[PDB]
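S.K.: Structure below; questions to follow.
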Amino acid sequence: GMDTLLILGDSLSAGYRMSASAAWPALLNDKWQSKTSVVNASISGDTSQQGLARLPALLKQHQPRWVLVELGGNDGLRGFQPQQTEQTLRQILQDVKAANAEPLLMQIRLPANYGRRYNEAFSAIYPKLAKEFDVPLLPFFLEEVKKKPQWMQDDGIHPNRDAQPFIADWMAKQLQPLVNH
Ligand SMILES: CCCCCCCC(=O)O
């Protein structure tokens with residue numbers, strides 16, 4: 001069958017100030033034809049808590065086989081306590097499993113210039129939770145994308161439209177073993 005991959009993300013998955021069809025999850029959907037459906041449920045600026053609030057309706061609506069969780073970066077960019085982000089992500093993972101879906105957790109990291117003790121503590125939540133729940137820990141693309149000015153919006157913060165096909169292709173490669181086309 002054609003399973004659904006739900007992406008529960010922030011602007012890194014929604015695409016910042018662009019059409020939904022331009023963002024990498026839509027490009028991935030198109031690449032996969034109808035082998036697997038990709039539903040992007042991502043909103044620019046969402047905290048992990050905001051994503052968690054949206055999740056139950058999405059699980060009921062979409063009944064996904066897998067849920068790619070790409071959240072917590074906004075919490076970290078706002079200097080929220082790591083334990084709160086950890087706990088919120090923990091709840092998301094519990095809810096995804098309890099809906100008979102497989103969570104996939106994307107590592108998030110803050111930029112090299114961010115406060116270092118804080119950034120280490122923030123980034124450590126992701127391998128911790130992936131081990132705790134025994135779920136896939138997906139790699140994070142943003143630092144590589146930021147190396148290409150031609151893939152970044154004028155702020156040097158958000159990937160642009162031209163980045164999206166590259167991200168889609170890379171994500172397709174990371175997700176190949178999971179969807180087993
Ligand atoms: C550096 C951590 C990743 C942050 C991405 C979220 C930005 C936004 O949602 O507008």
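Think of each number as a place in line: the chain as shown, counted from 1.
Header entry for method reads X-ray crystallography, 1.1 Å.
Using the three backbone atoms N, Cα and C, a Cβ is placed for every residue, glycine included.
Pulled these from Swiss-Prot:
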- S11: active site, nucleophile (ACT_SITE)
- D155: active site (ACT_SITE)
- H158: active site (ACT_SITE)
- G45, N74: substrate binding site (BINDING)
- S11 to A (Swiss-Prot position 36): Loss of hydrolysis activity (MUTAGEN)
- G45 to A (Swiss-Prot position 70): Retains weak hydrolysis activity (MUTAGEN)
- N74 to A (Swiss-Prot position 99): Retains weak hydrolysis activity (MUTAGEN)
- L110 to P (Swiss-Prot position 135): Abolishes switch loop movement. Lowers activity towards substrates with long acyl chains (MUTAGEN)
- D155 to A (Swiss-Prot position 180): Retains weak hydrolysis activity (MUTAGEN)
- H158 to A (Swiss-Prot position 183): Loss of hydrolysis activity (MUTAGEN)
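What's the neighbourhood like for these features in this structure?
M.R.: Within 10 Å of the C-beta of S11 (mutagenesis position) we count 21 further C-beta atoms, all protein chains included.
For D155 (mutagenesis position), the Cβ neighbour count at a 10 Å cut-off comes to 7, with all displayed protein chains included.
Listed in sequence order, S11, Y16, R17, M152 are the same-chain residues six or more apart from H158 (mutagenesis position) with CB atoms under 8 A from its CB.
The 10 Å shell around the Cβ of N74 (mutagenesis position) contains 21 further Cβ atoms across the protein chains shown.
Classification of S11 (mutagenesis position) by DSSP places it within a helix.
Taking the Cβ of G45 (mutagenesis position) as reference, residues of its chain lying under 8 Å away and at least six apart in sequence are, in sequence order, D10, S11, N74. Under DSSP, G45 (mutagenesis position) is assigned to coil, being neither helix nor strand in the three-state scheme.
According to DSSP, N74 (mutagenesis position) is assigned to a helical segment.
Neighbours of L110 (mutagenesis position), defined as other CB atoms within 10 A of its CB across all chains, total 19.
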S.K.: Compute the C-alpha separation of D155 (mutagenesis position) from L110 (mutagenesis position), stating it in Å without decimals.
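M.R.: Counting only the Cα atoms, the answer is 16 Å.
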